[PDB]
Structure formats: C-alpha cells, structure tokens
Number of protein chains: 2
Amino acid sequence: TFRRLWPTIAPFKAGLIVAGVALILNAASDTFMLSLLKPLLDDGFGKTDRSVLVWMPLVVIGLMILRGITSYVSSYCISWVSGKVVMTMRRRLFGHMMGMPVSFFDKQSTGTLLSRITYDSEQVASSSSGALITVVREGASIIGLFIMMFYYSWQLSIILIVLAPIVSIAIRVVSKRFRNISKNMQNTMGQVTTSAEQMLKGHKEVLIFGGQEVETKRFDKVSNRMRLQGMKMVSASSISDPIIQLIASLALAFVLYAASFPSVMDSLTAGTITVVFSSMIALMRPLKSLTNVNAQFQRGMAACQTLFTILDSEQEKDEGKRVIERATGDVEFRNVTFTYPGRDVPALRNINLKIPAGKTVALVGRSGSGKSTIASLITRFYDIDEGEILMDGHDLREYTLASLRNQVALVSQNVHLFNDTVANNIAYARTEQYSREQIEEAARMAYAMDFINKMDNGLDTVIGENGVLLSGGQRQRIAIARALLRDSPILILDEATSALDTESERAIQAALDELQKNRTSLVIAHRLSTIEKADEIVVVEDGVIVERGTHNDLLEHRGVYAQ
Amino acid sequence: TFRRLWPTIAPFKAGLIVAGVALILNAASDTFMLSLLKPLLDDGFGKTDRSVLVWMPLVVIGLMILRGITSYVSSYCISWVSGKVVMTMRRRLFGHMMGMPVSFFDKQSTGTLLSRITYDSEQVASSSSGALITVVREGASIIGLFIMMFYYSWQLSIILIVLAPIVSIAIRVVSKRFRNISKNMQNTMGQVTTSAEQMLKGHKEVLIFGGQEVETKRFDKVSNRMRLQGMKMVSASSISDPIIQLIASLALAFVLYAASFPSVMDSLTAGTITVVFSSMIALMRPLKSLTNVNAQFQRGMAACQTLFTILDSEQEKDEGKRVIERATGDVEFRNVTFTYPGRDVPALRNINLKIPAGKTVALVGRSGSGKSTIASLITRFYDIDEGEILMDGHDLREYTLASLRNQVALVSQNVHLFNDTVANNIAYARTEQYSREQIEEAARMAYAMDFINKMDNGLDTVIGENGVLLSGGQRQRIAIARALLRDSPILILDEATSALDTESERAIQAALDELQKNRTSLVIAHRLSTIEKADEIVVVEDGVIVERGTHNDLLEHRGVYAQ
C-alpha cells in the first residue's frame, strides 16, 4: 500500500487535521465520561453526599454535548476531505479517461469505466477515510482508557496490558479465517448466478426446444449448491463473534479472579472496579476495529491502485506538428496496414485510396471488415501499424490532433446526443464561435428546420437524452445539422442506416447532397440511392483491395449492387 | 404490509421457532450478565465475602458460552430458514418466469431480471430475517432489562417507563428525517453518473467535434454538485446520531438527578445503581433498532412485493387441445394481424401465405416489417391480434405450445449455448430420446464433427461460459447440428447475417442443404446463393406482402436483388 494519493489529500490536509482534533476529543470525552463513574459510586453513593450527585448530571450532559459536537465536526471535516479528494479523483480520471484513446475504450468495456468513475472511486475515500476515523477515534480510545486505568488501578492496568494483545491476536486470526473463507466462497458464489443469466437471456431457444423442465433441474441443483454455500458462509462468519466474545470473556474472568488472587487487590474501591470493568466492556469495540482497520485500508487502496492504473496508462499519443484551418487536400493511403487491437489478422492489408476534391468515393464488400476500419482511420481513432495517411500530402500524424479531428466530421445513425440545448448541441464546442442566428440558418440549409424547430422550445429545447429524447431518424437529422454547421473538408459518413425512416429519409438524402456540395466525401458503399451519384467506387473484402473503379467498371465485375 | 410469504415460510417454521427460542435466551444471557454486577459490588467488593467473587468468573464464562452458542444457533437456523426460503423463491420465480411468454422479455425487463432473481430475492429474507432477529433478541433485551430494573429498584425504573417512550419517539422522528432526506437526495445524486455515462459512452463524437474541454467543464460543475449534495447527505445523516445521544443523555441526567431525592437515595446500593445505569447504557442499542425494525420489514416485503408482481402476472396463454407429431404439410397464413408490444402500427397486416410443402419460401423485405415477426409468430413466441395461422390447415392455438415448438426449429448466429456437454447441448431435452451415436453422427452430417474433434477438450467438453466458447460461425454450425438431430418438420432458419466465414461458410451452406432435404422452410432471404435456391419467393414491407411469387415475379422489383 503505497500512497501517491497524498498530494491529492495535501491541499485539504487542514480538514483532516481538524478531524483529528475533532476525534481525539471524542475519545477523550468517552474516557472522561467513564471516569464519571468513579465519583458517583464512591463519593456519591458509597459515601452519602449530594454535591457530587448534583454536579454529576450537568457534566454527563456537557460531556455528551462535547461528544455530539465532536462527532458532527468529525463527520463534516472528514467528508470535506473525502469529498474534495473523491471529487478531485473523479475530475482527474475524467480529464484523463477522455484523452486516452478509443483503443482503451474497446479494451475496458463501457460499464466498468462508469464503475471506476463513480463507485470504485467512492470507496477510495469512503474506506481510506474509514481508516483515519477508527485509528484515531478507536486508537485514542484505547490509549485514553489505558491511561485511565493505569491512573486508577495500577495492578488491573498491568494485567490488562498483559492480556489485551492476546485478545487482539485472537480477533486478528479469527477475522483472517473469516476473510479467507468469504473470499474463497465469493468466486463460487458468482458462477451459480450465471445459470439464471443463461436461461433468461435464453428464453427463446428454451421455448423452441423442449428444455423447459430439464433447465428447472439444473436451476434446482445450482440453487441448492448456493443455499449450502451461503449456509457455509454464514456459519463460518457468524462463528467469528462467539469465539471473539469467549476469548474476551476469558480475559474478563482472569482479571476478576486476579482481583482476589492476592489479598491486596481488595483495597481498590467499588468505584475503581466498576470503572475498570466498564472500561474493559468498552475496550473491545476499539480493540476490534483497530485490528480490522488494516483490512479496510488495504481494500480502500486496491481501489486506488485500480484508479491509478487507469490514470497512469499512456493516453492518446500526440506528436502533431502541422496545423490546419480547412484543408483542400485529398486523402491518400500508401499501402497502409492496420489491425484492431487484440486481433492478429491485418484488418487493413496493402491499400491505396485517392479521393479527389468532391469525389464521393466508396468501399463496397458488405463484410464489415475494413469499411468501418477505414471510416474510423482518417479520424486517427486508431493509429495505423505501417505506412502513412496523407492529407494535402502531409502525414496524418503531422497534423495536430485537434486540427485534424476538426477537419473530419462523422455522421451516422449511431451518433450519441449530448444533454445540452439544441443550439449548444448542434454547435457543440462551437457555441462561443457561433451565434444563435447562424445555428438556425444552418438548420435552414439542412432543410431540417421544421423537424427540430417544432419542439417544445425549438432551438432552446432540452434536446438531450433523458430530456425530450429525440428519435433515431431525427437523431440522424440532428447529426446532419451538427455536421452542416462546421463546414469541414473531409466528410466521413458511415451510412450504416440501420433505421430507415418513411417519408423523412428522402429529405436526409436531399440534405446530404447539400452536405456534399463540397467537402470531399468518403461515403461507404451502401443503399443504391446514394451510390448512384458516386464519383468512384472501391471494394475492400477482409482488408484487401481487389477493385478500384467507377460505377460501370463495378458493373462489369461480379460485385454486390442492387440491394 | 401483507405477507403472502407465509405459505412458503410455514413448512420451515421449525427453524424460526428454534431461532426465536435461541435468541430469547441470548437477551436473557445479556440480562443475567448485567444483573451479575450487583453481587460484584455489593456482595463482593463492597462487603468482603470473597467466595462470591470466586464464584463469579465461572458465571461470566458460562453466560458467555450461552451467549455464543445462542448466537451461533440463531444464525444457523435463521440462515436455514432464509436459505430454504430464498432458494424456494428463486426456484418459484425461475419456474414461473420461464412460463411467461417472450412478450415479458421484450425489454420490459432486461437486466433487472437477474437482479430480481439473485439480489432482490436475497433481500426478501435478509431484511425480513433481520426484522425477526431484532424484534426478538433486541425486543426481549428491553423486556428483560425492564423486569431486571423493576426487581432491583422499584423507586427508579418507573422513570424509565415514562422516559423510554420519549427516547423512542425522538429516535423515530430523527430517523424519519434522515430517511426522508437521504431518499430525496439519492434521486438527485444519480444525475452525475448519468452525465459520466453520456461522456464515456460518447467518447466518439467528442474527439471528432473538439469539445473535450467543454465536457470537462460540464463534468467539473456537476461533480461540484456531487460533492455538495454528498456533504449535505452525510451531514444530515451524521446529525442523526448526536441528537439521539443528546436526547438520550437528557434521560440519563434526569434519571441520575432522580437518584438525588433522599427517598430514592439510600434505597439504591452501589450494586443496584451500577446495574440500573449499565442496563440503561444498554437499553439504547435495543431501543434504537426496535424502532427502525419497521423500515427493514417494509423494505423486505416491498422487495417481496416486486417479486410477487413478477410471479403473479399471467404466463404464456396456453389453451391447446390438439397434439402434433411431425406434420410437414403446408403452413397457411390467413389475414393475420399482429403488432410488437408497445406498437400500435400493424407489424403484420392482412397476410396470406401458404408455405410450400417440402420446399422453401423466402422474404426479401429488408425493412423487416414482418420478416422477423413472422418467424417469431410461427413459433408462437407472441400471440396474434387477429386472424389465424394454420399448421397443416389446423389452428396454431389448437395444438399445445410444447408440441408446436417441438415441430418448429430456429437457426441463427445468435444461438447462444447452454453450459453443458456439447453432446447434451445438441440433445437439449432429448438426451433420454437418443444415445450418443446419433449425436456424434449428426455432428458429421451437420458438417460439425470435424470441428467438434478440433476442439481441444473434445466431444464431451463444456460448451458455454469458459468452455470452448464457439464462434458465430461455429454457433451456426452447432445450431445446425441440433436442428439436424431433432428431425423437425419446419425450419425457421433466420439467415439474419450473411456470415462470410472463409473455409467454413460453404460447409454451412451444404449443412443447410442437408437440413433442407424436406421440411417446409421459412428461410429469410438475405444471401444471393440461398435465394437462388428459393422454390418460392415473397417480399413484405409495412406489414403487407409487397409481392407474392417466384424470382421471375420479383424481377419487377429487382431494385433490391443482387447483394
């Protein structure tokens, strides 16, 4: 457990320091609160007196006022650092996770990223500050209680420091056994949950085939093996507390027999013995927590190591030198090779593609291997394995990544939607650049003006998902408008078109020709309505270019053309 | 609220009775251990008996043996009931959930299903057994301590019957406020992880459009909202305990001052007074939980209400009277209308379709407004709104669901695999029907045996999770093996994607031809080679058959013919 997180805590260290002084005074309250018992039974009740018993209520009230204020101050000033360190960690990851390139996003799924931001980070300070809240409060409780009992009863104190480590060792080893059995169980606990997944994901095939009963048999078996496993867990875990209480009670008994092993120990008065035993009744909650704290501090640092592994891994490699406002260049590929990460086969073999100005070139083959690759390649989403991609004859890596990504624009049905307004989303990262009037004009050149202007507030409506929740074809429309604003040279266009819209799709084609008035377009070969106007066509099956020809040359060859 | 869980609890009520007799002894053990203090100070240290003190350690150890054995027995038996009720609930849901038709898993419940079977059902008897542990053990600690203090001090402990309701009311209202604020604030806590989800999901369309900085700003301000809301929640939660301890001590102080009256004083000894105060320092933990038990018993039974809603909703509507064995005659559709759930548009309009006997018929509608719906319909996945589909001129509803599903068979790349032996995967619900020889031969007649031996483990390998984990093409081949073995009368091969598996796809085509020796087919026209061998042809869009006739008739609409 090496903490490089301390520079993240250091700016807010004062709060933690206050929490320390907030929590020590908490322990020093309880100790003093137990010390109250010595007067009350000896001076108050052992000896008939009422000064003691009349000042007693106000001090027990005041000490618990101190306890409550300290508890609240500790809970606030520990959250002000577990807040301003969990929030700083979230900010730093979110600034690093969206710079790190999409290859990681294919590697690390889509949901584990959200867990790493929210929950795994919530438990890097909810359990790390869970270790600087017991080590101080419970540790200081142990220290104050021992100083107490040493002051009151010298003997019972020396036997206490003698046997207390025995109890500590007992809790440590018993909790080790329980932790071991729980961790060993949990791997088997996870796997029986997958039978229900198999069957409810697989309802259909189970209906078509006759396997309705035979799967109930499998579920009965795994459910019984889960009942028995859970019983093993709860037995082996619930046994941790009786053994702990028994080994403690052995200490509480050894001390009580020691109270008469010599004839000397008789001198300790009633107040002394009650304070000592009351203090032992409470040393335990602290002598446990303070031994369990290391497990919490390591569990809230495996999380930290996970988050720091996300942070530390190298982000999107940027060595851009050239910059561009609006290139006029034609994209050229020099026998470039590339494979998706984790795939040995070259997704791109030796490929050459020239795309003159305004040439709506395309790459047929329908395999899905190469067309999506070449679509994502010009954006530099995935860097290539060999060769060079040339815009204006300039190496694609040479262009600054921001500039190059600005030059390219991706339009497709799968375009996600930000949670801002219509004007901000359509001019996302550009609202400072553009006025509202420009945005509405661009909506009017798209000819989607009526489609998005009839919303609840038109240009001002909350276009986001979880807001109006705009529809998929109209999402392709909002993508088209967001494109048409930027006026960029390369128009990468997937045209996957999974969702085709009745009576609206036609306007989308009427839009894209205006989106392709200029703006050298690398539209992938798909539905014939858009490919009929194609200036050139290519085929790339399994990453190998086998034909590069116009519409008639493709007609001559076998090809796939009517659909 | 209303426990209809009692018929399933009752067969295992012996565990509950033994736990509730074992936990009452736990509270009695605590009460006797605290009552033992009075002999310690009065008959022990206060006097000088010294044999009472020697008798004491064995009493403490014995009452701790009782405490530990009762705790372990209570845990074991309450788990045996919550183990034999969680398992029963899981089995009953799993047997009732799979009788429910495919309409329920039409994304009405997607992943909440697994939560409902696994986690939500373990909170039906983890927060309903915690509502029986508390009300028994911590509800009887109160009774034991009250009879204790009545015996040891009549002059006091009437103050406690006056006061314990006041502390109860204070704890109730404070926990009410904390519950209200936490429940109100978690709904607004969720928006931050939603914004995170927006950005991590859409890492693409953020790199391209150049708005990394703007979305970092958005996450920055929403994470500030996170920190502020979390600090408000934790402050309102950590003000619940200090106020409880304060109003509690007011009780402590008023009791102590009530000990100041000379009538009360000199009637309470040192042992008596320590017993009374010690019992009160321990009446707090029970009065705390006893009053918040209703929250847990509501949470548990509300989870149970959700599961009972899953259970109670009607299953697949089975009213079949007739039975069918292997009828290979023509399937006749007749003016049958049906909509997917949540859609009012007819996904099928008035349809007439006589499926040719011993021959295939294909659907060239790429829109899918019927092509997948009809395949699901002939399987009776979803019932129809109007009309009748006739199996060999006999109504679909007439035959039993199991029989008809036995008649039909679906093959697709989305045929996921059931984690058993591959031989039993091929013979799901049919392992009794056939011996191994049929299975291993059908593997070769399905052009699969060559691969089944190519698997490293072999024929008896586990197939699904962390097994061989067959590919999509191998999924098609293994599904073809299943369909070949079953000897089904009808083959509803989806042909959803024209898989281009080099060196393996041709084997799949030969496998379909082997499958289509006979068996009226419903292959959905996707691939050129398959439509070439289409004996009849159909094309359906907007729910109505756009054209009905062979390839020559479809030449009129050959705009979509060649891909």
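Numbers in chain A come straight from Swiss-Prot, and the residues shown are 12-574, in order.
Per the header: electron microscopy, 3.8 Å.
Heads up, the Cβ atoms here are built off N, Cα and C, so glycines get one too.
The domain 'ABC transmembrane type-1' annotation in Swiss-Prot covers A:27-310 and is backed by sequence analysis. Among the sequence features in Swiss-Prot, the mutagenesis site A:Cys88 to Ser is noted as follows: Does not affect ATPase activity. Experimental mutagenesis is annotated in Swiss-Prot for A:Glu208 to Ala, with the remark: Does not reduce substrate binding or nucleotide binding, but decreases ATP-dependent extrusion of substrates. Inhibits formation of outward-facing conformation. Swiss-Prot documents A:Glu208 to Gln as a published mutagenesis change and attaches the note Improves basal ATPase activity and increases transport activity. Here Swiss-Prot notes a mutagenesis experiment, A:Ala270 to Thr, with the remark: Temperature-sensitive. Loss of lipid export to the outer membrane. Significantly decreases ATPase activity at 42 degrees Celsius but not at 30 degrees Celsius. Looking at Swiss-Prot, you'll find the mutagenesis A:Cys315 to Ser noted as follows: Does not affect ATPase activity. As annotated by Swiss-Prot, ATP binding site applies to A:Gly376, A:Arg377, A:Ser378, A:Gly379, A:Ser380, A:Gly381, A:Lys382, A:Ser383. Swiss-Prot documents A:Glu506 to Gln as a published mutagenesis change and attaches the note Lacks cell viability and does not support growth. Can still bind ATP and slowly hydrolyze ATP, but becomes locked into a closed dimer conformation. The mutagenesis experiment A:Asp512 to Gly is recorded by Swiss-Prot, whose note states: Loss of ATPase activity; ATP is still bound. Quoted from Swiss-Prot, the note on mutagenesis experiment A:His537 to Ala is: Lacks cell viability and does not support growth. Can still bind ATP and slowly hydrolyze ATP, but becomes locked into a closed dimer conformation.
Structure coloured by features recorded in Swiss-Prot.
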| residue | record | Cβ contacts under 8 Å, 6 or more apart |
| --- | --- | --- |
| A:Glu208 | mutagenesis position | none |
| A:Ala270 | mutagenesis position | A:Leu167, A:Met276, A:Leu279, A:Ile284 |
| A:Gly376 | ATP binding site | A:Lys382, A:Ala536, A:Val550, A:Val551, A:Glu552, A:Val571 |
| A:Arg377 | ATP binding site | A:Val571 |
| A:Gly379 | ATP binding site | none |
| A:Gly381 | ATP binding site | A:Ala358, A:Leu359, A:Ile362, A:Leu374, A:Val551, A:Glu552, A:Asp553, A:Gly554 |
| A:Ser383 | ATP binding site | A:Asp505 |
| A:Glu506 | mutagenesis position | A:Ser423, A:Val534, A:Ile535, A:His537, A:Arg538, A:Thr541 |
| A:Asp512 | mutagenesis position | A:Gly484, A:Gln487, A:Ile519 |
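Proximity of A:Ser378 (ATP binding site) to non-local residues of its own chain (separation of 6 or more, Cβ distance below 8 Å) is seen for A:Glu552, A:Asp553, given in sequence order.
Each of A:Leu374, A:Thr384, A:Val551, A:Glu552 belongs to the same chain as A:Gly376, A:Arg377, A:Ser378, A:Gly379, A:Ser380, A:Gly381, A:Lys382, A:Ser383, is absent from that list, and has a C-beta within 8 angstroms of the C-beta centroid marking the ATP site. In the three-state DSSP scheme, A:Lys382 (ATP binding site) is classed as helix. Chain B comes within the C-beta cut-off of under 8 angstroms for the following of the recorded positions A:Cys88, A:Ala270, A:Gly379, A:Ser383: A:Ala270. On a Cα basis, A:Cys315 (mutagenesis position) lies 38 Å away from A:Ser380 (ATP binding site).
A gap of 21 Å separates the Cα atoms of A:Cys315 (mutagenesis position) and A:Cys88 (mutagenesis position). With the fewest other C-beta atoms within 10 Å around its C-beta, A:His537 stands out among the recorded positions A:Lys382, A:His537. Counting only residues at least six positions away in the same chain, the Cβ atoms of A:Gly26, A:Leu27, A:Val29, A:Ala30, A:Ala33 sit under 8 Å from the Cβ of A:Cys88 (mutagenesis position). The most crowded of the recorded positions listed here (A:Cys315, A:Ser380) is A:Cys315, judged by how many other CB atoms sit within 10 Å of its own CB.
In the three-state DSSP reading, A:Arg377 (ATP binding site) counts as coil.
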